[PDB]
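The structure under discussion appears below in the form of structure tokens.
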Number of protein chains: 2
Amino acid sequence: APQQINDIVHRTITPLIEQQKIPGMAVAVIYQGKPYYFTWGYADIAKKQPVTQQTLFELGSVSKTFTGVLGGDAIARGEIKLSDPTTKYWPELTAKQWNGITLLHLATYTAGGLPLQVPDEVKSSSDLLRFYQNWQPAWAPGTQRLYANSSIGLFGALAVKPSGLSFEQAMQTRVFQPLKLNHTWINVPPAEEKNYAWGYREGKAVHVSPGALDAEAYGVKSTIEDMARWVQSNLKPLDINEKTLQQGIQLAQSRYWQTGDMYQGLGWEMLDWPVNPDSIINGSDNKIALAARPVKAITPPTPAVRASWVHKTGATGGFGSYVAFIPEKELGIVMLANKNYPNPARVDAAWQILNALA
Amino acid sequence: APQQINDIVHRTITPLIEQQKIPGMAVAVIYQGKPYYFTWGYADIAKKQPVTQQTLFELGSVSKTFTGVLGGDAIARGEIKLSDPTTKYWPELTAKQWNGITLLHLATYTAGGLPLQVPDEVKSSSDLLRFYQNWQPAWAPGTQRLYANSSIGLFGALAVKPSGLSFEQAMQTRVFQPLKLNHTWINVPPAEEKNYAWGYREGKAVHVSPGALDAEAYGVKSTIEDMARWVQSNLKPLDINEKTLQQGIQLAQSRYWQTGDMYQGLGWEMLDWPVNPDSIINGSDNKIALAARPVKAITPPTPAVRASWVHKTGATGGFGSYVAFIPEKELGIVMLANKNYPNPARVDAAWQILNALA
Ligand SMILES: *[B]([O])([O])[C][N]C(=O)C1=C([C])ON=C1C1=C(Cl)[C]=[C][C]=[C]1
Ligand SMILES: *[B]([O])([O])[C][N]C(=O)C1=C([C])ON=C1C1=C(Cl)[C]=[C][C]=[C]1
């Protein structure tokens, strides 16, 4: 790669790996639309397997960006509408607190306090209907944002119902396949297990465990090459040939709600560029990102703004990922690590790299 | 042209011309995306000037569809947001009743009762500010739709403020030119006067007079050729090269409000296809089309629905126009006449024709 990119990436990431004791890491920088790859360390410490451009990492909540785009594609196909009540697709949800809660509320964490995590005790489908029927909102719909797997996860599950396809089949057929993300999976096949890195938590090798709505909220695994292609696709959606997918990508970057200086899209979160670094850096800390915050509706939603810092952090017990891009500059970055290290450190590193590149 | 198209157009339009005593008329049917033209009678009766494919007709309110698309293009360019207060682009509009009225309300006639017409005596820029500063609402914003030139006309004037271009300059350079609408004008130049048809009202040859916000609300003049291109462009916006225009067309067909079986877009009005003809035919009668109707917000707006009947009626003192198309069927029709005849007869004719072809 150009020495400028190589230098900026190595001067930032080497110290990060050292300070955070990250076992393995892969980074892609998209510059002027082209990708440049970097790797360090181990995918599997015990077996001394290095991180490569083919290593699979758990994306954790960056999976929500795929769920948002798949949902956007379903809207573009005319299968669902964000203004539709949740009950239109789950008639069994008859409890009165659901009146007024739409797919938009589920997609954007504004239903009224759905929990961050689905209880471990909820496994069966009956268990899931019961959990949502019994859930009591703390707030009226569309008034407060509380980041939650149980909210966008339910959106993903309902958004694909009209298609008749399973969520995995829909994601594969409508998102992964068209974008040539051939090494991106909801369930890692045996053929690819050799490339699946282990995550590390307190020194122990771990992989994400099955959980309700896992595919929809945090279950995608991908390589640094496929994630670079994912960034390129979201940076320039008009180059995508499949009409509804192009539209779905744009819908996921529309601004539906505002809290502080952040805007909520479908999966993606956005801020106006130039951004104030302390803003996105401090704002990524879970002390802020996972807190209940009042939101102002953007009526109607603002279509995807090119001059935006669009991003998403992700984590599982053993992994930490971050994606950020600026459409207007055809610039972006993907950082995949097999340790869940602090969000601020991720964003600080990304900012230093992207800011130096323009 | 297919014998099929020739047959239904002849059988439907000629009796219409006789029944309504229409001096001159031009019709274009877009079938499978290709245009087929028909012309009858006189553009200028006294001079016995035949209506031709180069004849310019006053579009009347069909002009609102160009205003809607131009606004859509400005939103796509990030110059304006429909969620922004009207006062953001007209700082001088300080009267308390404007608090809460947004560009969306103006573009969709939901500001709360802005009048059908700007009083004839309002002419100057000072007159215009005075008019809006003194206007008192009939209803709160976003509750009732009352079709109005003073509403979308103001949206048009404000939508182009950020660009710094005049309304005409913005319309010409951002919409007419990219679409190669080479014979469409807000102000007809000398070289085209010979093609500008006379409108006829109670036997007298008439042209629309200057009026406040005329360009923005009802001042476009065009030929059946450019109008066929206008329908093709709205039928298939993805074929448009200019990214923001492509997006603007799509935004103008988004569904922002619903009243009965009709959805309000930016300029365009839409209904799901298949449509109930009684509904669009009787609904076009001014008794109804100009009456206040309660609206339900579509939160968020539904992106352009391909299986829709998209349309707009238009009239000036001496002209009557109609445009309708169905994206999913690549089918559309434009009917331009130099007599303002009953809207229901226009919609009835258009329905008979399009229903016969698909
Ligand atoms: B996403 O990565 O923000 C959601 N993360 C999870 O659901 C998750 C899992 C499956 O394991 N740990 C997490 C986690 C949570 Cl719930 C909050 C913050 C970091 C990681
Ligand atoms: B549009 O055609 O609906 C708005 N029409 C006008 O403003 C207009 C003009 C310039 O002259 N007559 C009309 C008219 C009106 Cl206000 C209502 C219904 C038919 C024609």
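Chain B is numbered as in Swiss-Prot; shown residues: 20-377, in order.
Quick reminder: no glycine exception, Cβ is built from N, Cα and C everywhere.
B:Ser80 (active site, acyl-ester intermediate) carries a helical DSSP state (H, G or I). Listed in sequence order, B:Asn168, B:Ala236, B:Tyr237, B:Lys331, B:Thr332, B:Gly333, B:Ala334 are the same-chain residues at least 6 apart in sequence whose CB falls under 8 Å from the CB of B:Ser80 (active site, acyl-ester intermediate). Residues annotated as active site, acyl-ester intermediate in Swiss-Prot: B:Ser80.
Here B:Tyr166 (beta-lactam binding site) comes close to B:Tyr128, B:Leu135, B:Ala308, B:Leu309: these same-chain residues lie at least six apart in sequence, with C-beta atoms under 8 angstroms from its C-beta. Sequence annotations record features per position, and here Swiss-Prot assigns beta-lactam binding site to B:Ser80, B:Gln136, B:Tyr166, B:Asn168, B:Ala334, B:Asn359 based on experimental evidence.
Experimental mutagenesis at this site is recorded by Swiss-Prot as B:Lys83 to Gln or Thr, annotated: Lowers activity more than 1000-fold and increases protein stability.
Here Swiss-Prot notes a mutagenesis experiment, B:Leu135 to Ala, with the remark: Reduces binding affinity of inhibitor compound 3 about 4-fold.
Swiss-Prot gives this note for the published mutagenesis B:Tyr237 to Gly: Increases activity about 180-fold with respect to cefotaxime. Reduces activity about 100-fold with respect to cephalothin. Reduces thermodynamic stability. For B:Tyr237 (mutagenesis position), other Cβ atoms within 10 Å of its Cβ number 25.
Mutagenesis annotation in Swiss-Prot: B:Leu309 to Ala, described as Reduces binding affinity of inhibitor compound 3 about 30-fold; the structure shown retains the original residue. According to DSSP, B:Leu309 (mutagenesis position) is assigned to coil rather than to any helix or strand.
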Rounded to a whole number, what is the top Cα to Cα distance in Å among the residues the record ties to beta-lactam, namely B:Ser80, B:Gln136, B:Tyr166, B:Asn168, B:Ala334, B:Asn359? 18
Quick check: in three-state DSSP terms, what is B:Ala334 (beta-lactam binding site)? strand
I'd like the number of other C-beta atoms within 10 A of the C-beta of B:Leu309 (mutagenesis position), please. 11
Find, among the binding-site residues listed as B:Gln136, B:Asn359, the one whose Cβ has the highest number of other Cβ atoms within 10 Å in the structure shown. B:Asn359
Enter the number of other CB atoms within 10 angstroms of the CB of B:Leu135 (mutagenesis position). 14
Please list, in sequence order, every residue of the chain apart from B:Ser80, B:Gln136, B:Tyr166, B:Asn168, B:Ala334, B:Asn359 whose Cβ lies within 8 Å of the Cβ centroid of the beta-lactam site. B:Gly79, B:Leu135, B:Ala236, B:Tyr237, B:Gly333, B:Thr335
Determine, from DSSP, whether B:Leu135 (mutagenesis position) sits in helix, strand or coil. coil
For B:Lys83 (mutagenesis position), write down the residues of its own chain that are at least 6 apart in sequence and whose Cβ falls under 8 Å from its Cβ; none is a fine answer. B:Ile171, B:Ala236, B:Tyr237, B:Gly286, B:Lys331, B:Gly333
Hey, what's the Cβ neighbour count for B:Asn168 (beta-lactam binding site) at 10 Å? 23
